[PDB]
Amino acid sequence: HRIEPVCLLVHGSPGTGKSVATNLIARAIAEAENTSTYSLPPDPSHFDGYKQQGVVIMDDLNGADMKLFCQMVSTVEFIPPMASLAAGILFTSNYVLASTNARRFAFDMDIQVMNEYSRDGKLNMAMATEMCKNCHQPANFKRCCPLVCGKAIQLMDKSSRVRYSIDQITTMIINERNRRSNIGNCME
Amino acid sequence: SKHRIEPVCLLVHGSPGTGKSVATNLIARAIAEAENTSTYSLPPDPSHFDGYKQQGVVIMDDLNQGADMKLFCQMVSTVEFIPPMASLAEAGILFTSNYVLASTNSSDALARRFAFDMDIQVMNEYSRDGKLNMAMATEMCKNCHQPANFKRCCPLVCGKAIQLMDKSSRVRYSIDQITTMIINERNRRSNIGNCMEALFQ
Amino acid sequence: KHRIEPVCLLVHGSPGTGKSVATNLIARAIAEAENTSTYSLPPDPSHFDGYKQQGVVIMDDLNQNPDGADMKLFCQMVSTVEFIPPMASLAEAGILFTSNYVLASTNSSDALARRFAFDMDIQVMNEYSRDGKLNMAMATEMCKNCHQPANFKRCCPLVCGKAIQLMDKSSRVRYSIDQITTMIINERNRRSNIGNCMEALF
Amino acid sequence: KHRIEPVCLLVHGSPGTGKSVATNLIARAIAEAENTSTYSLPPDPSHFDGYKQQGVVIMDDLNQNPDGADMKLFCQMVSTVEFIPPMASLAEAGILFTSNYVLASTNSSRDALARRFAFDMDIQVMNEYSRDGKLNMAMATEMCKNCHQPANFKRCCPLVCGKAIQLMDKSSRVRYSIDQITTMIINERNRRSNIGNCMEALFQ
Ligand SMILES: [Zn+2]
Ligand SMILES: [Zn+2]
Ligand SMILES: [Zn+2]
Ligand SMILES: [Zn+2]
């Protein structure tokens, strides 16, 4: 009976800051869904630490990966395997976020280090994590910085072709999780 | 990375007619109005927090001092807690409750968790047949002085009908009293917490 | 060879006078200066579960009946002689008590009285007392115009002596948390300068 | 969980091939770069005497003794939890471990411990500087004559610029000189610390 988790992945070259992207997005929707974030390690088979957190992030997806993923983004009741048998909890996460190098991905997006923050083609993290000094307040973040507002990095949808900021991308994922929850409500 | 202040914990012991539920619930609607929240009550022998929307107070009843108590240790803590839900459309909410009140009638590392270990005691004028004369105890109070955590007073508020007695010290408190005692140990840990955060961070 | 005797502080106070926060500020400050952490014993300390040789130890509500246990423990902690605390866990049995500071508060022969390098009464300043209770809310407000504290990054009335002070039960002189906290560190350092030199000489 | 995981380097090599020389070179340059000192643990170490929260710690011959002593300490250090190391001198006990770099050499083949090596590398002596299979130290310490300035050392020698020894990342198989991998390690630590400060601020 469970609903299908909204899903995002982020293709990137290694120095472009896609780990900090997903994590910023995860922590934000988490803050809003009064939940927490579960990280899967790369190449992971067990869910030591899962406790039905509202959002999980999958560092460096992809192949058991493309399998254990498709159990996660499904309507089937699914039971993750454990390390300590201390087993049994359903997987209920309403969001899955992940990174790498087809309809289960409501948000298929490539990244772009903006040029004033490129450093040899790589994201200049020291500069990209300085706080923004002339910005409107973000929609899902307390405060603004260049990773949130689109200065340092942006997400390009392949299909849409459009470019959004992180702040925009989180507003978008929320809404789709709500739609899905809103219909999943009325029916029931 | 521990991030939440452990909640202040009250446990009232007592024989089953003694008002022991009525006390845990009088205190809780008092605190809740003070911090402008709501209450959320757990069933006896409970496993699921369905309907827990991070309201400020949690009531446990019939705590068996133990499934009752394994789950109790996890609420009263600093470490993040994720209540199990039966509904899938809810599972995922973080436990951020400040108070847990529990009642009972009935190993030192768990004891410290009981910030207030009281014994409910029914005063004789309000005890017909050996149990709370609830019709008496609820009648409003005529010349009582204004309570601290209630806008009006009655013989449960003011210790006329019902009083609870610290198991360890042995002194007696009314309901209206032990509320601020609890409100304040919660205000206490808040202000000390912020204070230290600001001096060493 | 042997361990130096932990410099020890005892704060006497009535219940709402803030002697726990007093001892906690002092500990955190000493521990920050010593590059350490703090370890709190629960009242009625039975076990030292979680103790990993944090240089600073806190005993909240010490009962000072010399027949009591609080004081029998206390006399092993505050001594020069190997003391291997009891752990409830046997997966934790064997670590030595090496802490250099012990900070305790209570409500109130000479061999227990030597152990207290500093024996002190806490005093609410009246401007912060709700019927002789520490008005914690306004005492934990940050100060706005204090000089930089000796041992705290920022100042507040709990630190500089606006809200609370500590009176020496002997000399009858009063001290802020900040002042007592450098006397306590100076004392441990004097013990250590002496102990370390005794070692080099032999 | 208040401290940041130290950045961690593991250099595998046979026993004459200069891996000790190479971790000490990296350590010393990282240390200058942060105005700290280095602290060296002995092989199969028990005690941390002399540890004063120097920023770079060094371990050699890790897991040489396969008993476990090496790997418990290692894992306590490459962690996010408070670690109060063991000392032989009682005077010295209780200091907190807070180094940001752990540099280890080994001769072994060692999920959640691999997670701790941010750089897992094999040392390879280039043939011109090999002598009977081991690193020719006397040749390698002669200063380079015509080399661009190195990023992390004041002058260049073949140990630095990749002439004498190289470091091959076991995963990717890419090779790096010492100077390069120093900038990489420094840059990982700064990144960790920049992301950290940002997350605190945004969820502050
Ligand atoms: Zn901005
Ligand atoms: Zn009344
Ligand atoms: Zn001040
Ligand atoms: Zn060179």
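We're sticking with Swiss-Prot numbering for chain D, so the shown stretch reads 1244-1353, 1363-1456, in order.
Looks like X-ray crystallography, 2.5 Å, at least that's what the header says.
Note: Cβ is positioned from N, Cα and C throughout, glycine not excepted.
As written in Swiss-Prot, here are the features:
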type: BINDING; residues: D:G1256, D:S1257, D:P1258, D:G1259, D:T1260, D:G1261, D:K1262, D:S1263; note: ATP binding site
type: BINDING; residues: D:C1396, D:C1399, D:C1408, D:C1413; note: Zn(2+) 2 binding site
type: MUTAGEN; residues: D:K1262 to A; note: Complete loss of protein 2C ATPase activity
type: MUTAGEN; residues: D:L1268 to R; note: 95% loss of protein 2C ATPase activity
type: MUTAGEN; residues: D:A1272 to R; note: 80% loss of protein 2C ATPase activity
type: MUTAGEN; residues: D:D1304 to A; note: Complete loss of protein 2C ATPase activity
type: MUTAGEN; residues: D:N1350 to A; note: Complete loss of protein 2C ATPase activity
type: MUTAGEN; residues: D:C1399 to A; note: 30% loss of 2C ATPase activity
type: MUTAGEN; residues: D:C1408 to A; note: 87% loss of 2C ATPase activity
type: MUTAGEN; residues: D:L1411 to R; note: 80% loss of protein 2C ATPase activity
type: MUTAGEN; residues: D:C1413 to A; note: 90% loss of 2C ATPase activity
type: MUTAGEN; residues: D:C1450 to A; note: No effect on 2C ATPase activity and on oligomerization
type: MUTAGEN; residues: D:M1451 to A; note: 90% loss of 2C ATPase activity
type: MUTAGEN; residues: D:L1454 to A; note: Complete loss of 2C ATPase activity
type: MUTAGEN; residues: D:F1455 to A; note: Almost complete loss of 2C ATPase activity
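Within 8 Å of the Cβ centroid of the ATP site, not counting the listed residues D:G1256, D:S1257, D:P1258, D:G1259, D:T1260, D:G1261, D:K1262, D:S1263, the chain contributes D:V1264, D:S1348, D:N1350, D:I1375, D:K1386, D:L1387. Following the DSSP three-state reduction, the secondary structure of D:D1304 (mutagenesis position) is strand. A break of 9 residues separates D:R1353 from D:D1363 in the model, and their Cα atoms lie 10 Å apart. Separating the Cα atoms of D:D1304 (mutagenesis position) and D:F1455 (mutagenesis position) is a whole-number distance of 41 Å.
Comparing the recorded positions D:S1257, D:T1260, D:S1263, D:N1350 by how many other C-beta atoms lie within 10 angstroms of each C-beta, the top residue is D:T1260. For ligand 4, the mutagenesis positions lying close by, meaning a CB under 6 A from one of its atoms, are D:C1399, D:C1408; the full candidate list was D:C1399, D:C1408, D:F1455.
D:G1259 (ATP binding site): 14 other CB atoms within 10 A of its CB, across all protein chains. By a Cβ separation below 8 angstroms, chain B lies close to none of the recorded positions D:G1259, D:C1450, D:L1454. The Zn(2+) 2 site is set by D:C1396, D:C1399, D:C1408, D:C1413; from the centre of their CB atoms, other residues of the chain with a CB within 8 Å are D:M1395, D:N1398, D:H1400, D:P1402, D:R1407, D:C1409, D:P1410, D:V1412, D:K1415. Separation of the C-alpha atoms of D:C1396 (Zn(2+) 2 binding site) and D:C1408 (mutagenesis position): 5 Å, rounded to the nearest whole number. Cα distances from D:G1261 (ATP binding site) to the mutagenesis positions D:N1350, D:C1408, D:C1413, D:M1451 are smallest for D:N1350. In terms of Cα spacing, the mutagenesis positions D:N1350, D:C1408, D:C1413, D:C1450, D:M1451, D:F1455 that come within 10 Å of D:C1399 (mutagenesis position) are D:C1408, D:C1413.
When the recorded positions D:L1268, D:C1396 are compared by the number of other CB atoms within 10 angstroms of each CB, D:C1396 has the fewest. Cβ neighbours within 10 Å of D:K1262 (mutagenesis position), excluding its own Cβ and spanning all shown chains: 27.
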